[PDB]
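Asks: My structure is below; once you've seen it, I'll send some questions.
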Number of protein chains: 2
Amino acid sequence: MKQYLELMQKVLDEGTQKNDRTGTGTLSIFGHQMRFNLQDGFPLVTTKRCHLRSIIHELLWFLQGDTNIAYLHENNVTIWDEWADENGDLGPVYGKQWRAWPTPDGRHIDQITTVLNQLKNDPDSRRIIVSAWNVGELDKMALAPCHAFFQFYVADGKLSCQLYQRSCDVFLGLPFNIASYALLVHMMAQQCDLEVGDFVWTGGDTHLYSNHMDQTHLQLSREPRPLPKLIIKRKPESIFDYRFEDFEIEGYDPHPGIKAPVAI
Amino acid sequence: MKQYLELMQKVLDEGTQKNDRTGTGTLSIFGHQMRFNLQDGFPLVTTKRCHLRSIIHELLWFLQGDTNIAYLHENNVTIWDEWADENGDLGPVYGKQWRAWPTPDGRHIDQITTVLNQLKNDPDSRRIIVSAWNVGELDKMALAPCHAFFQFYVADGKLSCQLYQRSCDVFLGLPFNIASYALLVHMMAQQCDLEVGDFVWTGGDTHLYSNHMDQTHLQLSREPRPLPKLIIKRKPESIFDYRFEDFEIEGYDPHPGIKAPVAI
Ligand SMILES: C#CCN(Cc1ccc2[nH]c(N)nc(=O)c2c1)c1ccc(C(=O)N[C@@H](CCC(=O)O)C(=O)O)cc1
Ligand SMILES: C#CCN(Cc1ccc2[nH]c(N)nc(=O)c2c1)c1ccc(C(=O)N[C@@H](CCC(=O)O)C(=O)O)cc1
Ligand SMILES: *c1cc(=O)[nH]c(=O)n1[C@H]1C[C@H](O)[C@@H](COP(=O)(O)O)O1
Ligand SMILES: *c1cc(=O)[nH]c(=O)n1[C@H]1C[C@H](O)[C@@H](COP(=O)(O)O)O1
């Protein structure tokens with residue numbers, strides 16, 4: 001996508017060499033924002049083939065409040081394997097915080113349900129937020145939440161959403177993060193009878209790993225193809241009842257995939 | 001400031017009329033980002049006179065982990081009066097979450113201290129964050145955190161910080177929020193022996209209240225004056241030992257102040 005390729009180029013041009021937790025090394029910039037008008041098409045990277053199966057199942061997995069990779073394995077999705085323990089657990093990551101944020105007084109808060117109620121009863125609220133950054137449980141998490149905080153907004157019958165991603169692996173992670181959230185917006189909009197608005201992506205430490213340079217140069221030589229259309233065949237009873245089969249991406253003709261090692 | 005006046009104009013030009021919690025009405029946009037190179041000067045609005053006393057004391061108050069307006073009254077700062085209860089309490093807002101985030105298991109986490117340790121022992125960390133959005137305690141808060149989540153970044157010996165502000169009152173609140181955080185960055189940089197980098201401000205629902213239109217038009221007719229210089233006279237033992245007297249803003253010659261009613 002145009003916005004995506006411009007960001008890659010921006011990092012190569014303005015990125016500062018920086019060491020990182022994985023010991024891989026990166027070219028990094030801090031603070032970037034881009035916007036995707038969901039009405040223009042589904043923001044799925046076309047300059048390289050993205051594995052839809054992984055993207056979709058990861059989101060449904062988050063929505064189930066699941067943090068054990070079992071569900072993913074049942075569906076042949078292995079994207080989280082390297083961080084799970086012997087029992088396949090990742091700790092109280094995304095799913096757990098979204099569906100059951102533990103309070104100091106023993107209660108559990110379902111942020112998704114709360115969000116649905118706010119969208120349906122108070123669309124003008126400036127507090128329609130979901131946060132995975134649970135300070136009191138970070139030490140139990142296998143990997144601190146990258147996409148950590150998002151907010152919904154409703155204007156002119158359209159639903160928008162802004163995601164704050166503290167750390168962004170531009171080559172491997174970003175394509176997944178963008179598509180994933182664009183999907184959630186469509187789902188939320190469907191459940192709330194709203195049109196899709198904009199997906200605003202805001203990043204903190206946005207970087208390209210040193211061992212993704214050839215991949216990056218290769219991808220930058222490609223021309224972006226028309227964005228596909230997302231078709232949701234059915235309207236489930238709730239946001240928690242979607243199935244992989246309910247989604248259709250029409251007209252997705254990407255360039256060939258590009259393999260790149262993941263920094264653990 | 002140029003960035004600030006451009007945002008005001010942007011809201012007037014692209015803002016959508018929207019109702020809000022206060023019943024005042026606003027012109028609103030969603031998703032905006034601006035950057036201030038702290039090396040260029042202290043980002044204090046010059047097109048209208050800002051009350052430094054309030055700004056500074058509010059930050060020191062946050063740092064003490066205080067949430068009762070008593071300290072503010074002792075110092076003649078009344079900016080939070082309308083939301084405090086009979087006993088002057090505001091609930092577990094900013095100060096409390098920064099200094100004593102309550103965990104489910106009874107512990108309390110000092111995020112500022114944690115941040116200092118990360119900056120000093122692991123400056124390359126992509127997880128140097130402080131969050132005031134405590135989902136489990138929002139119901140006890142007098143007003144949900146506007147400036148809710150910020151992240152520090154270190155590159156080339158310089159300290160940067162990005163703030164995610166979910167809701168922004170462009171006329172009254174923004175000047176305070178920008179100056180306040182720019183100050184915290186200088187303080188943090190001093191304590192960590194780093195140069196100041198950039199302050200990246202990212203907003204969610206960014207708006208102008210309907211009853212601030214005349215004020216806005218008046219301010220937009222003014223020319224921004226050179227930014228002042230922040231001088232920190234002393235280097236305290238810790239980030240928690242600063243005093244109002246330690247700060248000096250050199251060359252602050254603003255246009256006259258503009259009164260505007262606050263939406264409760
Ligand atoms: C974001 C996110 C979720 N995640 C989780 C996740 C966890 C740790 C991370 N760590 C690093 N260094 N970068 C990441 O983007 C990252 C992502 C992903 C993990 C792996 C792939 C990945 O390797 N994708 C391959 C597809 C391989 C497959 O089909 O299994 C690709 O080529 O895109 C994508 C997303
Ligand atoms: C941000 C923030 C902190 N806060 C707290 C705070 C709480 C609720 C809010 N609610 C609304 N509608 N807008 C706000 O910006 C806002 C800000 C502030 C509160 C008041 C003023 C204010 O009235 N300022 C006057 C100065 C008056 C004085 O000296 O006491 C001004 O003209 O700027 C500024 C900041
Ligand atoms: C984390 C998972 C995700 O959803 N998207 C991402 O891009 N990532 C990336 C960020 C970073 O490269 C690495 C996590 O490392 P760190 O915690 O930031 O040090 O995975
Ligand atoms: C809140 C306090 C602050 O630090 N800065 C701000 O601009 N505000 C504003 C945002 C909004 O106008 C109002 C809070 O209302 P709401 O919770 O967003 O409905 O004060």
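Cβ coordinates are placed from backbone N, Cα and C, and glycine is handled just like the others.
According to Swiss-Prot, the protein carries these features:
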- B:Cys146: active site, nucleophile (ACT_SITE)
- B:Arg21, B:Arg126, B:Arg127, B:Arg166, B:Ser167, B:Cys168, B:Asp169, B:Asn177, B:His207, B:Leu208, B:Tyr209: dUMP binding site (BINDING)
- B:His51, B:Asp169, B:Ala263: (6R)-5,10-methylene-5,6,7,8-tetrahydrofolate binding site (BINDING)
- B:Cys50 to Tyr: Shows 0.2% of wild-type catalytic activity, but substrate affinity is not affected (MUTAGEN)
- B:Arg126 to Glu: Shows 2000-fold decrease in catalytic activity and 600-fold decrease in affinity for dUMP (MUTAGEN)
- B:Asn177 to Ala: Shows 200-fold decrease in catalytic activity, 20-fold decrease in affinity for dUMP, and 10-fold decrease in affinity for mTHF (MUTAGEN)
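Give me the lay of the land around each of these features.
Replies: A C-beta separation below 8 Å, combined with a sequence spacing of at least six in one chain, links B:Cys146 (active site, nucleophile) to B:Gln165, B:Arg166, B:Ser167, B:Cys168, B:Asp169, B:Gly173, B:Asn177.
Its Cβ taken as reference, B:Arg127 (dUMP binding site) is surrounded by 21 other Cβ atoms within 10 Å in the chains shown.
Counting Cβ atoms from all protein chains shown, B:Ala263 ((6R)-5,10-methylene-5,6,7,8-tetrahydrofolate binding site) has 18 others lying within 10 Å of its own Cβ.
The Cβ of B:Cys50 (mutagenesis position) has 19 neighbouring Cβ atoms from other residues within 10 Å, across all protein chains displayed.
In this structure, B:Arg126 (mutagenesis position) belongs to neither helix nor strand by DSSP; it is coil. A 10 Å cutoff on Cβ-Cβ distances gives B:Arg126 (mutagenesis position) a total of 23 other Cβ atoms nearby, all chains included.
The Cβ of B:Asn177 (mutagenesis position) has 19 neighbouring Cβ atoms from other residues within 10 Å, across all protein chains displayed.
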Asks: Anything from the recorded positions B:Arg21, B:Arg127, B:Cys146, B:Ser167 with its Cβ under 6 A from ligand 2? List those in sequence order.
Replies: none
Asks: Filter the recorded positions B:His51, B:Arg126, B:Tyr209 down to the ones with a Cβ under 8 Å from chain A's Cβ atoms, keeping sequence order.
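Replies: Contact set vs A: B:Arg126.
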Asks: Taking the recorded positions B:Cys50, B:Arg126, B:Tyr209, which residues show a Cβ-atom distance to ligand 4 below 6 Å?
Replies: none
Asks: For each of B:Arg21, B:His51, B:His207, count the other CB atoms within 10 A of its CB; which of these binding-site residues has the top count?
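Replies: Checking each of B:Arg21, B:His51, B:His207, the winner is B:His207.
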Asks: Considering Cα atoms only, can you say which of B:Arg21, B:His207, B:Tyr209, B:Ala263 is the nearest neighbour of B:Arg126 (mutagenesis position) among these binding-site residues?
Replies: B:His207
